[PDB]
Amino acid sequence: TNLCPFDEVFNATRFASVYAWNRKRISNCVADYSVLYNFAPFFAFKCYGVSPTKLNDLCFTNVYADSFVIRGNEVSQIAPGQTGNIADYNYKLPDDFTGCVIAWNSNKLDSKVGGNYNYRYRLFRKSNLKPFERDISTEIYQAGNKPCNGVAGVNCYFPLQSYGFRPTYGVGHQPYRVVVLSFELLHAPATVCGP
Amino acid sequence: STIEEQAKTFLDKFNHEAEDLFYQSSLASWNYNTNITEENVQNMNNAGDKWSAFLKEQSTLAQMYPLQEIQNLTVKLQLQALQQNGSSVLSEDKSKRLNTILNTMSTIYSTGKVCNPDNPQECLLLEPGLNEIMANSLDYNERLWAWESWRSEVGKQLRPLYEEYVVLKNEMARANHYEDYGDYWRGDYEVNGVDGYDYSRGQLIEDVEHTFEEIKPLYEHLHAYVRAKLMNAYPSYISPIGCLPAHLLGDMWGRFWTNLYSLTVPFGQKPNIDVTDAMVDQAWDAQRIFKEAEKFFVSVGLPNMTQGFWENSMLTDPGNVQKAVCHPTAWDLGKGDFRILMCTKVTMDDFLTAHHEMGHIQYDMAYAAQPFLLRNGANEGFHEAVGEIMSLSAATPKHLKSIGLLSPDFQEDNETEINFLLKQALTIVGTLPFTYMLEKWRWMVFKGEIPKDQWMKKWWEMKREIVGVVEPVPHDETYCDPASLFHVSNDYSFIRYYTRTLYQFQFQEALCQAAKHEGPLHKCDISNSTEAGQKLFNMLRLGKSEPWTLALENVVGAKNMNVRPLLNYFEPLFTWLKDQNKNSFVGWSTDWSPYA
Ligand SMILES: *[C@@H]1O[C@H](CO)[C@@H](O[C@@H]2O[C@H](CO)[C@@H](O[C@@H]3O[C@H](CO)[C@@H](O)[C@H](O)[C@@H]3O)[C@H](O)[C@H]2NC(C)=O)[C@H](O)[C@H]1NC(C)=O
Ligand SMILES: *[C@@H]1O[C@H](CO)[C@@H](O[C@@H]2O[C@H](CO)[C@@H](O[C@@H]3O[C@H](CO)[C@@H](O)[C@H](O)[C@@H]3O)[C@H](O)[C@H]2NC(C)=O)[C@H](O)[C@H]1NC(C)=O
Ligand SMILES: *[C@@H]1O[C@H](CO)[C@@H](O[C@@H]2O[C@H](CO)[C@@H](O)[C@H](O)[C@H]2NC(C)=O)[C@H](O)[C@H]1NC(C)=O
Ligand SMILES: *[C@@H]1O[C@H](CO)[C@@H](O[C@@H]2O[C@H](CO)[C@@H](O)[C@H](O)[C@H]2NC(C)=O)[C@H](O)[C@H]1NC(C)=O
Ligand SMILES: *[C@@H]1O[C@H](CO)[C@@H](O)[C@H](O)[C@H]1NC(C)=O
Ligand SMILES: [Zn+2]
């Protein structure tokens, strides 16, 4: 039986930065949702508009697995109607979100002793992101009234900042892997089911 | 866009960059202080230099936002913090000379040795030799030798360095729009912008003097009592109406009269409340001590310590293989990393100091949500005041009984209480005239009111007039006795201890009234008082966001420093002294000297 590749999305060697969240299109496969815990105890498991289990029986035309990494304090922003740095400038969910949010701790995975500055996040942006919008622009943000001319300087800052995760950080500042599952309903016949 | 919005965005970028750089510097300095090696010292100095360079870059950047155009108080405070400019306003050579003399004074203080007690091969440093003498010796001549040797050796070297230090620091402070270096130091207490909570830099002097004036009588009676008891100890050496000789006060300077307790104990027949033997007999360890402190803080509504704290900390002596610095310190590294560095032994003193340092840590956790430059006490006295109220609550016999380290049938007579209040006063009230006079002398020197050719003259005049202490041998301008103290020769302000001593009893009074406590203030244990916990947290969470006057009002209900909490804490001892001195002289003549 051709099942869905959740092992690629969840057990990935490297997760993307939150400003460049990675989306995987899942279709033409059987999705096994009755796995409660696949890595560690359930850390963050919040299905909005749908039940967690006893509901894998639903069929959808496509499943969307959006993966990224944030610090624990920001895991609260991956929810409908949230605000903050991530929710505004990095990753936005609609108010009528009918999907699920699965986040877990990765301090053993993404915490380098000398600081893991490979994960970036967007701090500055001229407008809040539309739901499920992605923006990857290494363009100098113009906070002042003078033009930046693509150079960082006085009132001209680079929009990205490194998390610099460290193994000794507090739980609020530790690396957390997040995966958002969206379920699409189209006129086409369903391609993802679990019987 | 407005200047305020530009400054806000600048501060966001700054906060996240400085959080990370400060965390690296803190990790490096922790690896040094817990594991003294050469690799660690090089990493610590590298990280610290990186942090200082980043700070100077950010200062030059933040100077571009005209403060006057900022209408948001918080952004104004952070911008001011970046706008220090401190010493940078000096030319390169003058800054180099200032750093040179600072390090030289620090070196001569931490390295000065005096030789030839009998043979020039026997030499002692301040710690532990000279301090052991000044603490335990009962020999007038031995104490005088230690005192005069320390001064005539290290202070004579320190004198010219200190004159140049004064002149350079005044140059810096004046270039930074201050009157003198004393005005710079007093700027820590300045509040400018909040109607009804403002505070000028001279208002500190006014308030400090008005409150020391109110402190004067209790200190006078304590001084008379200690003088009589020392006359019993040094009969042919002490006048019943003169100042106390400076070398008989219990330490190198007289900053604390704690080590005079053996010579001044009211009722030496009563047992002292040292619960060390109980802790040892109950098989307590450092784990249990810090767990009990955590239980104390949780009992008033504050959180436990973090799992990061419990895993990442040195709470015991690491042994002979790994040597570390054992001065108790509370580390707030940022990014939710909280630690305590302490070589804990199973003693009551270490129990109380653990309570003090964990109070520090609770303060740090409580203002963690504040922006970076605002994660600090309201002023320089607040942190130590919080730690000290923790240790006061922990030292009460009521608390000791409730934890099970003191027998339930230990009766608190009025003589164990008078003993306890006297031992508290020797340290707490004995230090206030010392602190005030030293800081007054520095203020006046920086202000240019004491010429160099009578520096020591005014120093000892003030000693006599203010502290009631007289030098055992005369000193000309070759000496520099004020610089023979660590804080003076290492460029640290000193009024913080006075302000913290008044603040701590304000806080204790407020929280014990909140805790519905009954009786004398010194018997108060705020354990199990969620009201007191909340009243303290309302101030702790503020950090340096609100003015220190507002933070103090939040807990005690007053916008200014107050002396009546301290006086109410010491009232029973005050009446006992007033009775004990009925046929004794209270006060002192400023003219008697032990050397004609
Ligand atoms: C002075 O400027 C600061 C910004 O540095 C202002 O603080 C900001 O105030 C807004 C509005 O309250 C905060 O947004 C809030 O976020 C919380 C999330 O916990 C949300 O629940 C609220 O509904 C609101 O959206 C913002 O977080 C806060 N900034 C910081 C860094 O805390 C401040 O209000 C300004 N002062 C005045 C008098 O306007
Ligand atoms: C207010 O604080 C006190 C102590 O600070 C809390 O009471 C204490 O509770 C502990 C644990 O239950 C008691 O320890 C045990 O007591 C029994 C009976 O004395 C003894 O046999 C055990 O060996 C052990 O020592 C402790 O005695 C007790 N002390 C007092 C004074 O009550 C109390 O629960 C707190 N109240 C609230 C509402 O939180
Ligand atoms: C104390 O500091 C040393 C650094 O000098 C730590 O590492 C030791 O020294 C080098 C550093 O890379 C290593 O090659 C050694 O193997 C380490 N151990 C010894 C015994 O030299 C050392 O780990 C630190 N101690 C602790 C407990 O962390
Ligand atoms: C903070 O941590 C302590 C433990 O260090 C928590 O209390 C202990 O654990 C559970 C609470 O989940 C209790 O059933 C135990 O009885 C507690 N142990 C002792 C010795 O009292 C405490 O609850 C934590 N704080 C909060 C607010 O939950
Ligand atoms: C302590 O107790 C007595 C009780 O009358 C009190 O009057 C006095 O101050 C103290 N007694 C002595 C002997 O000091
Ligand atoms: Zn402390």
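Numbering, chain B: per Swiss-Prot, residues 19-614 in sequence.
Every residue, even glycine, has its Cβ placed from backbone N, Cα and C.
Noted in Swiss-Prot for the protein shown:
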- B:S19 to P: Increases slightly the interaction with RBD domain of SARS-CoV-2 spike protein (MUTAGEN)
- B:19-607: domain 'Peptidase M2' (DOMAIN)
- B:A25 to V: Increases slightly the interaction with RBD domain of SARS-CoV-2 spike protein (MUTAGEN)
- B:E37 to A: No effect on interaction with SARS-CoV spike glycoprotein (MUTAGEN)
- B:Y41 to A: Strongly inhibits interaction with SARS-CoV spike glycoprotein (MUTAGEN)
- B:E110 to P: No effect on interaction with SARS-CoV spike glycoprotein (MUTAGEN)
- B:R169, B:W477, B:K481: chloride binding site (BINDING)
- B:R273 to Q: Complete loss of enzyme activity. Does not affect amino acid transport activity of SLC6A19 (MUTAGEN)
- B:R273, B:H345, B:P346, B:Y515: substrate binding site (BINDING)
- B:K353 to H, A or D: Abolishes interaction with SARS-CoV spike glycoprotein (MUTAGEN)
- B:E375: active site, proton acceptor (ACT_SITE)
- B:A386 to L: Increases slightly the interaction with RBD domain of SARS-CoV-2 spike protein. In sACE2.v2.2; increases interaction with RBD domain of SARS-CoV-2 spike protein; when associated with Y-27 and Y-330 (MUTAGEN)
- B:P389 to A: Slightly inhibits interaction with SARS-CoV spike glycoprotein (MUTAGEN)
- B:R393 to K: Increases very slightly the interaction with RBD domain of SARS-CoV-2 spike protein (MUTAGEN)
- B:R518 to G: Increases very slightly the interaction with RBD domain of SARS-CoV-2 spike protein (MUTAGEN)
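Calculated from their C-alpha atoms, the gap between B:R518 (mutagenesis position) and B:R273 (mutagenesis position) amounts to 15 Å. Scoring each of the recorded positions (B:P346, B:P389) by how many neighbouring Cβ atoms lie within 10 Å, the top position goes to B:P389.
Checking each of the recorded positions B:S19, B:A25, B:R169, B:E375, B:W477 against B:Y515 (substrate binding site) by C-alpha distance, the shortest gap belongs to B:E375. The record assigns B:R169, B:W477, B:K481 to the chloride binding site, and the maximum Cα to Cα distance across that set is 16 Å.
With respect to B:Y41 (mutagenesis position), the closest of these recorded positions in Cα terms is B:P389, chosen from B:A25, B:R273, B:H345, B:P389. The record assigns B:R273, B:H345, B:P346, B:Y515 to the substrate binding site, and the maximum Cα to Cα distance across that set is 20 Å. In sequence order, the recorded positions from B:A25, B:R169, B:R393, B:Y515 that place a Cβ under 8 angstroms from a chain A Cβ amount to none. Using the Cβ center of B:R169, B:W477, B:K481 for chloride, the list of other same-chain residues with Cβ within 8 Å runs, in sequence order, B:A264, B:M474, B:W478, B:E489, B:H493, B:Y497, B:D499, B:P500.
Comparing local CB density within 10 A for the mutagenesis positions B:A25, B:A386, the maximum falls on B:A25. For the binding-site residues listed here (B:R169, B:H345), the lowest count of other CB atoms within 10 A around the CB belongs to B:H345. In space, B:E375 is the closest of the recorded positions B:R169, B:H345, B:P346, B:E375 to B:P389 (mutagenesis position), judged by Cα positions.
Ranking the recorded positions B:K353, B:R393, B:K481 by Cα distance from B:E110 (mutagenesis position) puts B:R393 first.
DSSP assigns B:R518 (mutagenesis position) to a helix in the three-state reduction. Comparing the recorded positions B:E37, B:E110, B:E375 on other C-beta atoms within 10 angstroms of each C-beta gives the minimum for B:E110. For B:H345 (substrate binding site), the nearest neighbour among the listed recorded positions (B:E37, B:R169, B:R393, B:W477), judged by C-alpha distance, is B:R393.
Most Cβ neighbours within 10 Å among the recorded positions B:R273, B:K353, B:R393, B:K481, B:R518: this distinction goes to B:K481.
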